[PDB]
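Notes follow the structure.
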Amino acid sequence: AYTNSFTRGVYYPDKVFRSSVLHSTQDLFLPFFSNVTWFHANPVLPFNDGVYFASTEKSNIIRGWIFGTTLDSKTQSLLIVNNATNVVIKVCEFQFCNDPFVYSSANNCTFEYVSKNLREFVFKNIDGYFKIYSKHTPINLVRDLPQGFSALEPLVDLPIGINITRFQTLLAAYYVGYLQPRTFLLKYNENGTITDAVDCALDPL
Amino acid sequence: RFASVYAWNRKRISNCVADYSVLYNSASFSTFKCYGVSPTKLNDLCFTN
Amino acid sequence: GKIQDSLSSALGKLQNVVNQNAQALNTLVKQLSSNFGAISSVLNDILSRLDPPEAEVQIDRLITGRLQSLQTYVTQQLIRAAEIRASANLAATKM
Amino acid sequence: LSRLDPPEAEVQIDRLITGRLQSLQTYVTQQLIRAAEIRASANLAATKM
Amino acid sequence: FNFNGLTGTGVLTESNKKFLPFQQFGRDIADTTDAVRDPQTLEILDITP
Ligand SMILES: *[C@@H]1O[C@H](CO)[C@@H](O[C@@H]2O[C@H](CO)[C@@H](O)[C@H](O)[C@H]2NC(C)=O)[C@H](O)[C@H]1NC(C)=O
Ligand SMILES: *[C@@H]1O[C@H](CO)[C@@H](O)[C@H](O)[C@H]1NC(C)=O
Ligand SMILES: *[C@@H]1O[C@H](CO)[C@@H](O)[C@H](O)[C@H]1NC(C)=O
Ligand SMILES: *[C@@H]1O[C@H](CO)[C@@H](O)[C@H](O)[C@H]1NC(C)=O
Ligand SMILES: *[C@@H]1O[C@H](CO)[C@@H](O)[C@H](O)[C@H]1NC(C)=O
Ligand SMILES: *[C@@H]1O[C@H](CO)[C@@H](O)[C@H](O)[C@H]1NC(C)=O
């Protein structure tokens, strides 16, 4: 299946506070009214330039992603997991099950870390930095993509250096958009939050 | 063990406190040439990356 | 009684002269963040990663640009004031 | 551009840019001064009509 | 003043602008720094000129 985003996948381009100021930016965004894949419950996808990723449930079936170029040994990859305990970021050379849902190798680790609902994420990878924005909104549905505006706040920053060309998902309904270089007009509140936006390449208006 | 020149290494520095005056006056380096900045003003700048 | 309704419910000629002046003053400040062909837009960045013989050449590129922009601002104000002057001269004759 | 390499050509292209931008500013400033003279004439015509 | 890289001059004053937990500093239109966050105590301060 395929579905239509309406106004989704807006993130704060960076720090620096700000108030009522229709500020104009050029960056990698998810264009308005886009063609987002639909998945039910999964396969190896591409990355190619960032990723939007929403998901819906009350239980927790979506238990992180896995990234990289080959998703195996002979080259390095990232692994982001969450058991019923808490998040586990990790960067080794792995041996991944072709249908993984545990691994089979954890060699040469170069980075470790340990510790209904709508959960959006924006993943991007620039200059050896793997940035992750996120937002958790409560739906009043169970598992369908709603409509509305909600800007995504930066979460993490990892100075890895890793190359990425592919990614997957991990399970115990989700969508995948892609990001392109667009120009947007963001409306800032007086507290400094983005309340509305304009995609400046959707038509003459 | 350093890496070869055709596939060179690239280490990225993170949040730290760097002291370049102990590098500029080590008297063991055969060549210390800075290009985008004078060397004596190295200790006072905050390089984003 | 109808003037009062039609206004209470038209002053575009007064709004336009306010808008033009603000649009010019904003363009003047927004030019303080262009390089004009230099390494940055900040003098505390050319005076921190360049020795004095090399920072002169980069400071002059900023000086030339900023002088150009200030003088453009001052010419367009003379031309806009000569037009406000004729309007006020007509208002004085109508009074 | 096809007889020099970038570092060398950017220097000449900036001189060309500076001259060509000065010419356009001269043109626009004189059109502004010449249009205010045409407006004072059309205002006299409206009063005569 | 110098706030971990931000070099400037002015009067510093206690703020009341809720810098979202992730905003390093403020910024007014026409792009001039007008608020900062103190790294040690993490409070927002306006920078009047
Ligand atoms: C940076 O260190 C200072 C102390 O060196 C921290 O100041 C403490 O702040 C707490 C408030 O939660 C006070 O209860 C302590 O008494 C303070 N300590 C001192 C010695 O004054 C400061 O909080 C640290 N920065 C951050 C961001 O936590
Ligand atoms: C998305 O693209 C596919 C490609 O064939 C197309 O079949 C589908 O109709 C498109 N969806 C929308 C909503 O345009
Ligand atoms: C959760 O998974 C991580 C992955 O290595 C593991 O370290 C941790 O021990 C797990 N939680 C528990 C309670 O074992
Ligand atoms: C990575 O692991 C392989 C196999 O364990 C090993 O041969 C290689 O030396 C490791 N990489 C480094 C940099 O040591
Ligand atoms: C990523 O892959 C490309 C393949 O074109 C390679 O040239 C590049 O060096 C790789 N990245 C790094 C950091 O080595
Ligand atoms: C946030 O914004 C709302 C409406 O814009 C305002 O009423 C409130 O005072 C602001 N600050 C808060 C909630 O701390």
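By the numbers in Swiss-Prot, the shown part of chain C spans 932-940, 944-1029.
Every residue gets a Cβ built from N, Cα and C, even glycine.
In the three-state DSSP scheme, C:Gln954 (variant position) falls into the helix class. A natural variant is reported in Swiss-Prot for this position, C:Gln954 to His, and the note states: In strain: Omicron/BA.1, Omicron/BA.2, Omicron/BA.2.12.1, Omicron/BA.2.75, Omicron/BA.4, Omicron/BA.5, Omicron/BQ.1.1, Omicron/XBB.1.5, Omicron/EG.5.1.
For the naturally occurring variant C:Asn969 to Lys, Swiss-Prot gives the following note: In strain: Omicron/BA.1, Omicron/BA.2, Omicron/BA.2.12.1, Omicron/BA.2.75, Omicron/BA.4, Omicron/BA.5, Omicron/BQ.1.1, Omicron/XBB.1.5, Omicron/EG.5.1. Around C:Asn969 (variant position), the same-chain residues six or more apart in sequence whose CB sits under 8 Å from its CB are C:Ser975, C:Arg995, C:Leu996, listed in sequence order. DSSP assigns C:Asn969 (variant position) to coil in the three-state reduction, placing it in neither a helix nor a strand.
DSSP assigns C:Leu981 (variant position) to coil in the three-state reduction, outside any helix or strand. Here C:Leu981 (variant position) comes close to C:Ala989: these same-chain residues lie at least six apart in sequence, with C-beta atoms under 8 angstroms from its C-beta. Here Swiss-Prot describes C:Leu981 to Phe as a natural variant; the accompanying note says: In strain: Omicron/BA.1.
Under its natural variant entries, Swiss-Prot includes C:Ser982 to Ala with the note: In strain: Alpha/B.1.1.7. Cβ neighbours within 10 Å of C:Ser982 (variant position), excluding its own Cβ and spanning all shown chains: 17.
For the recorded site, C:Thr1027 (variant position), the DSSP three-state label reads helix. Same-chain residues at least 6 positions away in sequence with a Cβ under 8 Å from that of C:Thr1027 (variant position) are not found in this chain. C:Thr1027 to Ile appears in Swiss-Prot as a known natural variant, with the remark: In strain: Gamma/P.1.
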Chain D contacts among the variant positions C:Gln954, C:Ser982, C:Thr1027 (Cβ under 8 Å):
none
Neighbour tally for C:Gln954 (variant position), based on other Cβ positions within 10 Å of its Cβ:
12
Do me a favour and check the Cα-Cα span between C:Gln954 (variant position) and C:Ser982 (variant position); whole Å is fine.
38
Proximal to chain B - variant positions among C:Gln954, C:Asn969, C:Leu981, C:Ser982, C:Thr1027, CB under 8 Å:
C:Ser982
